[PDB]
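First up is the structure itself, then whatever we jot down about it.
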Amino acid sequence: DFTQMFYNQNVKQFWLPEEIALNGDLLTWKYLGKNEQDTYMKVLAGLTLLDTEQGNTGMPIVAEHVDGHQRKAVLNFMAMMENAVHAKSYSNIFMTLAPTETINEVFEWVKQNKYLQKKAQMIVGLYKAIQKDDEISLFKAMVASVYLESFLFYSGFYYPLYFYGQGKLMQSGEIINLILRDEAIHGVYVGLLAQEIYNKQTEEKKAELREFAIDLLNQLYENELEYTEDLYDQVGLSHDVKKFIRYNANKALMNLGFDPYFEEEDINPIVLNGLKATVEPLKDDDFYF
Amino acid sequence: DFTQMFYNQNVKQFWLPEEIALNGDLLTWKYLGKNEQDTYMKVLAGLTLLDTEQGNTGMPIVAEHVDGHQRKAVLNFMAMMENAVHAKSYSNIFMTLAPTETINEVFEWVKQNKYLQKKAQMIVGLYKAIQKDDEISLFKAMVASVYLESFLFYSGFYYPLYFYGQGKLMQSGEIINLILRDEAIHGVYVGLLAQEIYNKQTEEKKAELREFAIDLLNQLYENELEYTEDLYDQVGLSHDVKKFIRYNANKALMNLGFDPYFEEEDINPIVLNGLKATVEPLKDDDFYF
Amino acid sequence: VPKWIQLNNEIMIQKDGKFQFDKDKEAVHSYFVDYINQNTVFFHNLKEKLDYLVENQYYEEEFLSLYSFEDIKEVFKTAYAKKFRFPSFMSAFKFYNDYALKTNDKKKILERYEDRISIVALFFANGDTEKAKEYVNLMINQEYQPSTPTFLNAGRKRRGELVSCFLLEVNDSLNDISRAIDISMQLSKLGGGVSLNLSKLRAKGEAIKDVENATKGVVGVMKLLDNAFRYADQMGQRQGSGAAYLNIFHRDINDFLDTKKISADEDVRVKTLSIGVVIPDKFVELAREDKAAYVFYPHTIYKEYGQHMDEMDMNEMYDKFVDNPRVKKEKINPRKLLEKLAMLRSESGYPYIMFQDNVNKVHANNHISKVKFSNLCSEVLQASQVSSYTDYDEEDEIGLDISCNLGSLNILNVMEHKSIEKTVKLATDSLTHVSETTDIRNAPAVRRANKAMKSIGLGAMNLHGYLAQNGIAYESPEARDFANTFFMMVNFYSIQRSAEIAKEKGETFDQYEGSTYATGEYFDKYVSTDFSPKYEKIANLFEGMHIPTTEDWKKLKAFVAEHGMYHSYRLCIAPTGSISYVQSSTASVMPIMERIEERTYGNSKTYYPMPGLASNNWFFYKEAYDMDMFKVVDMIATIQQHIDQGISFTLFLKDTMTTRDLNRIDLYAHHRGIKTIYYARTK
Amino acid sequence: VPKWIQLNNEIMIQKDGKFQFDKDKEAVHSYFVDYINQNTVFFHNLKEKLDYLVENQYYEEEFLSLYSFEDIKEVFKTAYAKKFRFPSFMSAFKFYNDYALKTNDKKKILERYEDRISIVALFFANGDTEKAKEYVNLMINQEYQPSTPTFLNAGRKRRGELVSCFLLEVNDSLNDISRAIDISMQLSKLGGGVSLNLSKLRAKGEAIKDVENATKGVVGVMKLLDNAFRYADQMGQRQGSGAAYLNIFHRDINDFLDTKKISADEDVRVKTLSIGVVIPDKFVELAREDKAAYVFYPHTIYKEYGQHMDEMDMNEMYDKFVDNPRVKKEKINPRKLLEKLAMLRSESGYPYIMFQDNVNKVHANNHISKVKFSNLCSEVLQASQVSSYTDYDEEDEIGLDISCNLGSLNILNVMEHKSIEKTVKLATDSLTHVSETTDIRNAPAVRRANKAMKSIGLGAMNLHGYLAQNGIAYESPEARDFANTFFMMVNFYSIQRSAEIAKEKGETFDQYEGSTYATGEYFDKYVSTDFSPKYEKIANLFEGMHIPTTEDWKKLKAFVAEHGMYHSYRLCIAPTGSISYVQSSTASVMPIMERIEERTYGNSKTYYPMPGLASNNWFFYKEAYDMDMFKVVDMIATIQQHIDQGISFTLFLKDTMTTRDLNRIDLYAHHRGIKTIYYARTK
Ligand SMILES: Nc1ncnc2c1ncn2[C@@H]1O[C@H](COP(=O)(O)OP(=O)(O)OP(=O)(O)O)[C@@H](O)[C@H]1O
Ligand SMILES: Nc1ncnc2c1ncn2[C@@H]1O[C@H](COP(=O)(O)OP(=O)(O)OP(=O)(O)O)[C@@H](O)[C@H]1O
Ligand SMILES: Cc1cn([C@H]2C[C@H](O)[C@@H](COP(=O)(O)OP(=O)(O)OP(=O)(O)O)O2)c(=O)[nH]c1=O
Ligand SMILES: [Mg+2]
Ligand SMILES: [Mg+2]
Ligand SMILES: [Mn+2]
Ligand SMILES: [Mn+2]
Ligand SMILES: [Mn+2]
Ligand SMILES: [Mn+2]
């Protein structure tokens, strides 16, 4: 009942980072403190890693196991967006704002950062555990994918949105909003596929799947807290970002058909403001009038 | 040396089925004989069936085994074009020209057809034989992929190009020309990835891979001749189609860095109508002798 | 943004659901209060102005020396006594940006509208102060408009030629091809559009000195001509414009047409060379009966018969060519060729279509030659004789190359002044003067044909404007009735003026005695059919003006028999591109493309409503694309029955209609007697 | 595969580690006993053959009518008495594929080598049986070889022109540009390579009658000429080849060069027109001193001084041009321009380099005009006067457009027969006859220059073949000594024959009195310096032949002063591309590119060893690319000191060397007196 409308929405949302000129951010970037620039680079690098794996691994593997040519076409399109559009856009931003050495250093930093490695290990592990014709392993990977789309990106998205909302780094911010618009529909779509599998189960099996989903969310959440503190303490925003990730965790649960898990909190209003011609042959009657 | 350049060329060639209005083809379709309509339907179904294998298996399997983030992104983009753009385009052409019952029957016929099946299963067999961390099996699959993209499609493309060059079925011919333009670049790109593997091999292993490629080409070519007579004898075109197959076989070989196998031949003109030395500054005292 | 541009863009801003058309008038005032008067050079008296313009090599001394200064001052005073005001901003903008004389530094305005009109009138009169005042009253009433070359360059020392339509015949030789390239370059240097007939050139794969498969065909000649026209581009001011015409029975016709396909390679496609196709009635008959046609090798026909393929009547020669074994030919499908023509016109508007028999069944000078091709605008249709340009130190055989003299009547201004006769006769006199004062020293056949034929083209414009401001739909039968009557009167007074000039000067055009004017055949339909309006509304439109009857036409026929006719050709309806803006008129006899046109000049936007457009006549100003092309063809044929040459007839198509509709329009034009089809503009 | 093809391919199959050169001989036998003798057309006697060739429009009957049939029979018997045998398969193959006369359908061979030589000799003699026999003995001994046009076309009805190269001066006007295009097409139709000097044309951004920034520069004329040469391509047999020459001080020199850049856009790139650059000594001096140079606008210089920029000496007028405010100029870096020249020559072999001062410091006819450009092969260096092609109906001022007839001495055969004098005199007579019977009716300046200058080009071939077959390294000082002596002898006997022809005809070339031949200056270095061989081996090589001394040169100088010279120019060393195969000779005076060349014909491949290549002279046949280009420059300068025109000097470069090495070679060539540099061929 939904794939065709998602197909149409995904293809109509198609974009490339080159559509957005980035040289306009040069001055507002220059004006940020060293702490702010550091957090910003690292935040986008963490996002780049997530999209790299979502494009290389997550979306293609889910596409492989989901039945139906139209469902596969949507998932293939989403996969392309992840690595050919989203992951690449971050390099466009980096290449504009930062010198090569700072770019090299931040990519080295992703490799050695323990929270980023842990979250990649956990998410990609679940993708690679999918067994052919085994719907339960597929469900588990789809939960992981929804958590990546609708929860994990948001510790990263906070900062570009926070600046956009203050009228700073607005070209980079425009790119990020386009990425976010895509991930929102990706999270909903994968959520609907996960619910399909969940709804086939016995009540006992469903109870176990909810346990899996909640245990996984809590494990990812605890890691994300440490990641958030590590990045945002130097810019004074860790508590604010934490509220934002809890907000989005609830959206991820809802995408999976589950009740919200965290209590509602006031999000920084700045971040809320951040959101040939046709040919016919000649008939013999066309020669007479 | 080449992936970013191909990335650029691929994304700038992006298109959607909806861009070409198909209904005006009915003004020339109605004037074709039964044999012409039959051949067109059968050719179209042949292309559709082969392209589906490439979208569901060929491109995604190569993307899975190739190392490199940028290569995986380009390959993902190509897989997207197969599944999201090409497949919808073929379906659109069919739905415009034939009623539902006729489409189902043509696909039943072509699905049972000996020559279409032989080539489809030969290609799919090589994709299924790729082994993790074995570059030889990957190379063999890449050869199969290049043969599909740059050679096997062309016994089929001939007919729409033949009409397109005559002013008939111009809307669907425009679509086919866009598809063909994508398959050409797909073949060239996968060809470069195959040459990379080939160049890492010993001289004995190279000779062995050359023998594999030529042997495979021979098997496919002999089946193409039979496929060609089966479809095109009823419309009197087989001689010229055979010249077009050999010409495209030579392009496929050149994509794989190999010499042409067949002598140069001229192609049907209707189908054609459808289709540094080191700079060193003068140091003075070079003017005196 | 300047104030006048804001006042002009305020037109689109709708007040009470209506366009602010009157605001345009205010814009004109601003354009004169803020810009034109500030940048207009003023002198203490006209004597100082004339001395400054003559001394600084702006004007010519010869034409001003024919008058005393008192007469020139009187002519200027007559021009300024009208107190002419441009009714729309675009009229004044186009005049002062394209036609008004500017200093060498292009920052000051030396000529006003009255100054330019007075200078052109003094040039026209050639020493007659009363005639100059008559011309000034004609042009300041905007009844007659000299063409862009004549209007812009008359009386100016730094100028091109006053003729910009040139038709060249190219003979089948390397010497003739090189001479054609040279003449095309020289005429493009003069600022003229050059049309070349390539039908006499032998096709690709023909023999040169009895060696086989040697000729490159007409496509190589087209490449040479395209390079020549790119090189000669009015000293780097405008893009060099040229046209090539090929008969549809020439074998190269496909390759010819292939020069305009987008898929054509760089060695095949010509970009600055327009193409036109001449379609004899035989091709239309073959396509109609679906019989397969033959495209012939011209050199084999020339060897067999001693005459070029385009020099004989294909209707009686086609069967003999086909049955002749010594004539080489290739099988083609005429319906496929027609579909290819329609497809090419849909893609790019090319080629121009010339219906040879439609032109030649009413051609008055078939004895001199049959009309084999048209001009760059596909409205000049005259007899031409090819020239034999031999080797060096050998006398050339100079033929006739067409070069007619353009000038357009403003139908609205002419008819509201009830001065069809006076305007037509004065325009004929001015065109005769400009033809007599034209001397081209690098085009021998053009000069010879200008001296001999004395052919002029008197066109008309503001037909749709006049009809819309009078509550008449362009497609209505009343509009065709008005066009019939008006252009019959135009033809009558043009013939009368030509005969009067022949009687006064005692000379006719060369080979007039063989023309249908001399034999009286031309007047047949005029001495038997009454062209008075059949509708009361059109008759009331013509009130106050004598409409020539059959007796008047008989008297004119007798007068022509006794005295002859000075001009071989008199009337041709040119597109009238930019002069229609200055005259505040719709272009040519074509229907308007848009009611309000949006243009971009510099980095500013401007809005030109069609002249006289308002809420009351908004519906009558129907756009050309919304119109039925069959009724446009009917109107153009109604006009063409009174025009000796052709009419620049652009087809206006919607993107929805296919090549079958285009072919149907072309075939209905052929059936209705349309001589030429200019363009296929798709909306 | 044919038997002779297998025998020729058997050369590379080594036996006992050595090439099977003798197999080549076997191939020729096969090629004659299986193909040539079977494909030849035999008649009962010579009378039937001559009649069949005359009535079937193969031969011109006029030149054969000057002899009785007994004399023609005697000439043919003299040709066949030598029993000439082709020593290599490729010699016979090249003759019978490119020069032997075939039937209309090209299925049979009508002309043998002896038949072709007899016909050419009978054409040369012009009715003299003894002279015809002398020419037969000269050509059958292969001492002298007429150029490809003369050898291929002499005495043929379907022939083209016997002149190989034509040089045109293009004046700065549209009429002159169009005439140059026409003449280029006419001469390419005749089969000759056309070179055009574009240095008089004003640069881009110049004024055409007071409207500035109007000219397209030399690039637009280049595009026009490129299209003209593409169109006129010898009836589609041989691609039309043209050359454009521009002075390095022309403002367009960069854009000129940009026509040959591999990254050039289609609107600038020119692909069928070779480019040459004329470099005065002033440019080399500026580059040497690293002082920024100035390129000039020709039209400003012409306006200020009344003469063209290339019409006067830049070495004395460059400072006046720079200090003149009325002359427009642009700043350039001469060293950067030299590096651009080197890069362009590395990439594509263009431009040709003409050292103007090197040409004009020894030019004998500077009074008539300085040499401002060269031909398509960059070996013709003659005075030319530009023509003033005016408007139609106006008389044109016809200048002098260079044209000379080519003919090459086979150095090995000439020295083996010890007949330098006789061969040189007979070749001079044959070239004089070719000039006299040449009459071009569409190139007036070429015709006038042929009639007045009477210039001929007597080249030489098989220099490297003779040196390698005599155990002399081409780079050795002994080889340069041999070249000095041999070409001094050639110059001496050419001057003697020219003076004898002037005496026997009582006429010299036009304006001979102002030449250095008349004043005796030309003979200065010949009456003070002895050019006898300095090495005993070379003197032994010249044994049996009287080497002219200073006394003989003084006598020749007195003889010239008394009688004058018939030819303005006598010696020019052409590349001699394909006719060197027939003569079994190395191409021109250039060193061999390769010892054995593999050429693909049809679907077969053939190997041509260099003439006389064997085990004992393998290393004497050193490949040109392996040679020091400085010593090749030394050889070419040594030859050039005795050649009045230029030598087609191709540079043979390795891929490893840089553009700096190419610039060093060019500067050493300029230092050593090299007049022109032909090509930069990279291995
Ligand atoms: N619409 C217009 N078309 C042409 N010229 C105009 C126009 N409007 C103003 N001008 C020029 O500006 C001048 C000023 O005209 P304005 O409307 O102010 O009053 P006026 O009574 O015509 O003035 P004047 O004393 O100049 O005759 C005119 O004489 C004329 O030269
Ligand atoms: N290398 C060659 N060059 C030119 N002509 C050749 C050559 N080889 C053979 N021929 C021609 O083919 C003929 C074959 O004869 P061949 O040379 O074998 O010797 P032959 O029969 O003894 O007579 P002869 O040598 O006296 O002509 C020759 O007479 C000659 O006309
Ligand atoms: C007509 C024309 C000339 N030219 C250039 C090429 C010629 O070398 C140069 C001279 O043209 P000319 O034929 O000499 O023009 P002209 O005599 O009318 O102008 P002037 O009195 O100044 O000589 O102008 C163009 O580049 N494009 C053109 O269209
Ligand atoms: Mg001829
Ligand atoms: Mg001039
Ligand atoms: Mn993403
Ligand atoms: Mn996503
Ligand atoms: Mn596909
Ligand atoms: Mn593909």
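Numbers in chain C track Swiss-Prot; the residues on display, in order, are 6-688.
Recorded method for this deposit: electron microscopy, 4.2 Å.
Cβ atoms are placed via backbone N, Cα and C, with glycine included.
Annotated substrate binding site per Swiss-Prot: C:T153, C:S169, C:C170, C:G198, C:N380, C:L381, C:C382, C:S383, C:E384, C:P580, C:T581, C:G582, C:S583, C:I584, in sequence order. Here C:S583 (substrate binding site) comes close to C:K99, C:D103, C:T153: these same-chain residues lie at least six apart in sequence, with C-beta atoms under 8 angstroms from its C-beta.
Among the mutagenesis entries in Swiss-Prot is C:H255 to Y, noted as: In ts-A 73; temperature-sensitive lethal mutation. Its own atom aside, the Cβ of C:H255 (mutagenesis position) has 26 Cβ atoms within 10 angstroms in the protein chains shown.
Among the features that Swiss-Prot reports, active site, proton acceptor is placed at C:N380 (among others). Sequence-distant contacts of C:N380 (substrate binding site), defined as residues of its own chain at least six apart whose C-beta falls under 8 angstroms from its C-beta, comprise C:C170, C:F171, C:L172, C:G198, C:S200, C:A248, C:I407, C:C409. Secondary structure at C:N380 (substrate binding site), taken from DSSP and collapsed to helix, strand or coil, is coil.
Annotated active site, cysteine radical intermediate per Swiss-Prot: C:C382, in sequence order, evidence recorded as similarity to another entry. If you take the C-beta of C:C382 (substrate binding site) and look for same-chain residues 6 or more apart in sequence within under 8 angstroms, you find C:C170, C:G198, C:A579, C:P580, C:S653, C:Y683.
The active site, proton acceptor annotation in Swiss-Prot covers C:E384 (among others) and is backed by similarity to another entry. Around C:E384 (substrate binding site), taking its Cβ as the centre, 28 other Cβ atoms fall within 10 Å, counting all chains.
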C:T153, C:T581 as binding-site residues, winner by CB count within 10 A: C:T581
Where the record names C:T153, C:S169, C:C170, C:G198, C:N380, C:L381, C:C382, C:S383, C:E384, C:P580, C:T581, C:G582, C:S583, C:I584 as binding substrate, the maximum Cα to Cα distance in Å: 19
Distance, C:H255 (mutagenesis position) to C:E384 (substrate binding site) (CA atoms, angstrom): 22
Rounded distance in angstrom between the Cα atoms of C:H255 (mutagenesis position) and C:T581 (substrate binding site): 32
Cβ atoms near C:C170 (substrate binding site) (within 10 Å, other residues, all chains): 26
Assigned element (helix, strand, coil) containing C:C170 (substrate binding site), judged by DSSP: strand
